[PDB]
Number of protein chains: 6
Amino acid sequence: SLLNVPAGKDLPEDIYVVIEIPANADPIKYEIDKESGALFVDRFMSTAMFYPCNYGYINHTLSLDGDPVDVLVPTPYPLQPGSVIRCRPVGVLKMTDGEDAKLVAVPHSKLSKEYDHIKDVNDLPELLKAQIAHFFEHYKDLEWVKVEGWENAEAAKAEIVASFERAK
Amino acid sequence: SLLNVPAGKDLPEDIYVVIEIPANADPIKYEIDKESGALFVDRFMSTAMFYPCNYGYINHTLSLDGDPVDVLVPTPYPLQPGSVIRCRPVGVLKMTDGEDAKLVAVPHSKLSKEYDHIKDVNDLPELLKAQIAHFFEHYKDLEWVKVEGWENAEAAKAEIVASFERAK
Amino acid sequence: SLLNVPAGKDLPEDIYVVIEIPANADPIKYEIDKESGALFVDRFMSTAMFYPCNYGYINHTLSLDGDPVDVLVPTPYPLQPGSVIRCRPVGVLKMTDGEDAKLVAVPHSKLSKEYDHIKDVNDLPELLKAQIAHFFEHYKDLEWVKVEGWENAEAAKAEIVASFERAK
Amino acid sequence: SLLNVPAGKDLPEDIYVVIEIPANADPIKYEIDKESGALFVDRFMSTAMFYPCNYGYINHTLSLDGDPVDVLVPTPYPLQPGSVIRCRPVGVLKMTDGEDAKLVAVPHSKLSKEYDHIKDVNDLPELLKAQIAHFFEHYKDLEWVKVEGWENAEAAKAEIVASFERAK
Amino acid sequence: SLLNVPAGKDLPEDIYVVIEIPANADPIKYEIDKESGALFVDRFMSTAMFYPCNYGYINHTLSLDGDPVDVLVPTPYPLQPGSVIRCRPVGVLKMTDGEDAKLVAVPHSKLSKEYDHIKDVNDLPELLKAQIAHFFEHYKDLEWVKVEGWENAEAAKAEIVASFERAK
Amino acid sequence: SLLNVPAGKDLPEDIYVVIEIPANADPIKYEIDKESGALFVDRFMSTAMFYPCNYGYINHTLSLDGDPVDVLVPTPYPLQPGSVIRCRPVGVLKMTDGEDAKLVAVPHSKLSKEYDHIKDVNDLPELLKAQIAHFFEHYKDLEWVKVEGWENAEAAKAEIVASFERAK
């Protein structure tokens, strides 16, 4: 099941992300249930907003909010909820609800050459970055959250390493 | 797997429904296979009709037609086949092929406040109810079924309780 | 999980195909991971082409390319990745990358009567056959493959039988 | 505008159909407004049914129900409301609300070779024909109509010729 | 063309709205060009938000922002850009960029009985109203606007009457 | 109607393109009819390929193939057939069926800042360029065409200027 997916081939450089919400989909927030590995409807979002990238998590990690590290993964076409994609981290958007750090990872080079030039957080389209920051600032307006800024691939991997160790 | 999803948090008030067919989808009838927990194509519907709500079942229950209790769940956007949604029962549409009772359950308040006012069968939109009755009367016209009417949340829960006990 | 789906009810006549890519979908190539049974993003296709039929494989078989036998299944509406469909084989498109034989199987009569007349490879629409041949010739142009022709239902089943034995 | 589209290149053999409702779409009934040529929302259908083929009319014709001759056109993919397709008639489904005759026309050979073998009403898939008959019998159940049967391409063209003359 | 659509059958009670952006669509802002009546891509929205209802305008009206009165129309399924829907006004959301008043109108009873009970601004779902207010407050965050509140059907019609007179 | 759309605001730098086929759509080839301005189904494509960008033409131009200059326009989301988008040219893919030159134009800066950095043909993603070249080489394989290469924005505008003059 999804409960058995590795954290990655070569942490923190090569990770696997379990997808819960596809890019641009209807406002249904799903989550993988730790008990059955099944896709559960977590909530219907109240705002008229959509996730700008595919949203998921790295299995076998645990951050301080007691949840697995969340990653946002841009792809050329929306992915299937419950699917797994191999990626490499490039940045982290730090915020506070606690501390939520949503990493941004791009598809691994073996899946597509389209993201090869993206190696660090400032290599990502500025508009993509404002749109992601804006979504997190505002998605729970009708349900608090504060963006504090972006950080590089080094910080992202530090976050992966720490959460993985913390999961052990 | 889906075979391990509970019948609910607090039967018969708080149940989980395993989704097989989303609201408004192409006429493909899927079912979860009791052996693998995998989604199987049960049949291609012959009529040009679509399910008016998401269609699924409560795991760990058994009705007299030797099948799990079937539930119809209205949501603001179509759900994913194989996903699970927490709901609360509000009615039952009784019919006969045997006795099929398709319950109607609405999303649990923790998932969305939109259905909070819906507490009993007459709180559901009349048009939604005619449309559901009409679908069951006519979906197998080219494949018999007879609608006998609606019943309240009390009857629905009685149906859940009985089928759950019968499953044990 | 999907890892536990049988090869079929009555090999080679009655098989089950595990679906990875739906007909007419975005160019994302998925595959079921032998380790978790989870849907993995195998690759993003580079060409502006879509699979003309649903694409999948027969579990518990092994061909010479060290992979499970791949099948293409036409249906009236696109299927869900990860779902299973009961079919009956009718042909094989032989090619070479090694030897890849992609079988063509149509939905089993119990799922729909629409494909009952299709019993052998020449009963399939000519346009459907050219379109499939054309897709395989050209889908990896930007990533080699050569079509050698079609073969009947007898050859297809021989291929199923052999790969199943080889899997044992 | 759409008000200026010819009835056809070579009536009754070669006609143009103005599309109002695509095959398999949401239950919104549109119609082209004789005054502006604009697409107007005529009604929201109450039943959970979808048109099995693209639905439209032949401009410059007038039947007895004081409306333009309506045609159903099967295509491999849904068409755009307001678009025009060149076709050739092959049958008519006679009914009564008055007399409604919905013709069935298939795409002209110059647009695609896929329908070339379809020359008369019995050349159409039986399932397609039952599904169309069933839709008309039941689409207004919640809004009367009675199917009386099918007729050949000769009757269809007679219907086109008469309505065109009647329009003059 | 769309330039010739009336403002309504019985202003301000019975109006026609020309649709530019469907409910829940990709973030493309279209507008009807006063010169050709053609649908022009006005802008690609920068925020990850979607219009919660169909968005359009009443032809033959002119407000103070030198633009036609804009209306938001909830329907059970998304409409086609460029289509026209008969409605009746029920409220207005007043704001300021100038003065923008976006009316809310529901489908006319002749198109569907589903909105008959909605007669005034407080009859609209509270969540629908917060979602609309929230969208306008935030849709141009990356491109200013301030919501001042809702008003009744009387104010809405006053707005229609005034803008129509102003258009003459 | 669409027949009245200008060639552009400031030819050859600022043009308007009339869209016939959206990016990534079903294989239906539409064209705007010079007589009514209506969208006509030109043909159903036989290959399992989709246009990689929105496809259209510049009104009021005439190339040597006796047809209006065709343009391919990448956008973040698919456009509506029949809509108009303001763009600026950046390249031309020269080929031969005669001489077909399909220009590539990107959305005008006033519609979105996302394409501002794209000023010449080599500023376009290499993969986007191979995919477009590949599509034209192969889309009519089952219906000839030969790609000869790309050219800069200067050549593109020369092509626009010449065809516009030729249209006068």
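In order, the residues displayed for chain D correspond to 2-98, 101-146, 150-174 in Swiss-Prot numbering, which applies throughout.
The deposited model was determined using X-ray crystallography, 2.2 Å.
The backbone N, Cα and C atoms fix where each Cβ goes, and this holds for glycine too.
Listed in Swiss-Prot for this protein:
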- D:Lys30, D:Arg44, D:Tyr56, D:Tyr142: substrate binding site (BINDING)
- D:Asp66, D:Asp71, D:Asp103: Mg(2+) 1 binding site (BINDING)
- D:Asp71: Mg(2+) 2 binding site (BINDING)
- D:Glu21 to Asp: 16% activity (MUTAGEN)
- D:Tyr56 to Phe: 7% activity (MUTAGEN)
- D:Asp66 to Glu: 6% activity (MUTAGEN)
- D:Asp98 to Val: No activity (MUTAGEN)
- D:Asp103 to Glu: 3% activity (MUTAGEN)
- D:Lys105 to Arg: 3% activity (MUTAGEN)
- D:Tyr142 to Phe: 22% activity (MUTAGEN)
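A map of Swiss-Prot features onto the structure.
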{"residue": "D:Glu21", "record": "mutagenesis position", "Cβ neighbours (10 Å)": "21"}
{"residue": "D:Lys30", "record": "substrate binding site", "Cβ neighbours (10 Å)": "16"}
{"residue": "D:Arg44", "record": "substrate binding site", "Cβ neighbours (10 Å)": "16"}
{"residue": "D:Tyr56", "record": "mutagenesis position", "Cβ neighbours (10 Å)": "22"}
{"residue": "D:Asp66", "record": "mutagenesis position", "Cβ neighbours (10 Å)": "13"}
{"residue": "D:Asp71", "record": "Mg(2+) 1 binding site", "Cβ neighbours (10 Å)": "18"}
{"residue": "D:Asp98", "record": "mutagenesis position", "Cβ neighbours (10 Å)": "11"}
{"residue": "D:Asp103", "record": "mutagenesis position", "Cβ neighbours (10 Å)": "19"}
{"residue": "D:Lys105", "record": "mutagenesis position", "Cβ neighbours (10 Å)": "21"}
{"residue": "D:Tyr142", "record": "mutagenesis position", "Cβ neighbours (10 Å)": "20"}
Please compute the Cα distance from D:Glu146 to D:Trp150 in Å; 3 residues between them have no coordinates.
8
Across the 2 unmodelled residues, what Cα distance in Å links D:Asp98 and D:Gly101?
5
Please identify, among the mutagenesis positions D:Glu21, D:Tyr56, D:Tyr142, the one with the smallest Cα-Cα distance to D:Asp71 (Mg(2+) 1 binding site).
D:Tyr56
Shortest C-alpha distance to D:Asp98 (mutagenesis position) - which of the recorded positions D:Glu21, D:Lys30, D:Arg44, D:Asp66
D:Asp66
Name the recorded positions, out of D:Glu21, D:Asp66, D:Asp71, D:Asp98, D:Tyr142, that lie close to chain C, meaning a Cβ-Cβ distance under 8 Å, keeping sequence order and answering 'none' if none do.
none
Using an 8 Å cut-off from the Cβ centroid of D:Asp66, D:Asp71, D:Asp103, can you name the remaining same-chain residues around the Mg(2+) 1 site, in sequence order?
D:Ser64, D:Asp68, D:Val70, D:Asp98, D:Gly101, D:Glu102, D:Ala104, D:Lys105
In the three-state scheme derived from DSSP, which category covers D:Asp66 (mutagenesis position)?
coil
Chain E neighbours, restricted to the recorded positions D:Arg44, D:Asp71, D:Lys105, by C-beta under 8 angstroms:
D:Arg44
If I take the Cα of D:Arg44 (substrate binding site) as reference, which of the mutagenesis positions D:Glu21, D:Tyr56, D:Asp66, D:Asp103, D:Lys105 has the closest Cα?
D:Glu21
Nearest to D:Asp66 (mutagenesis position) by C-alpha distance, among the mutagenesis positions D:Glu21, D:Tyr56, D:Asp103, D:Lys105, is D:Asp103
List, in sequence order, those recorded positions among D:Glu21, D:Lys30, D:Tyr56, D:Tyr142 whose Cα sits within 10 Å of the Cα of D:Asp103 (mutagenesis position).
none
Determine, for the substrate site, the additional residues of the same chain whose CB lies within 8 Å of the mean position of the CB atoms of D:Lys30, D:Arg44, D:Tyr56, D:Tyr142; present them in sequence order.
D:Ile22, D:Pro28, D:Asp43, D:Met46, D:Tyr52
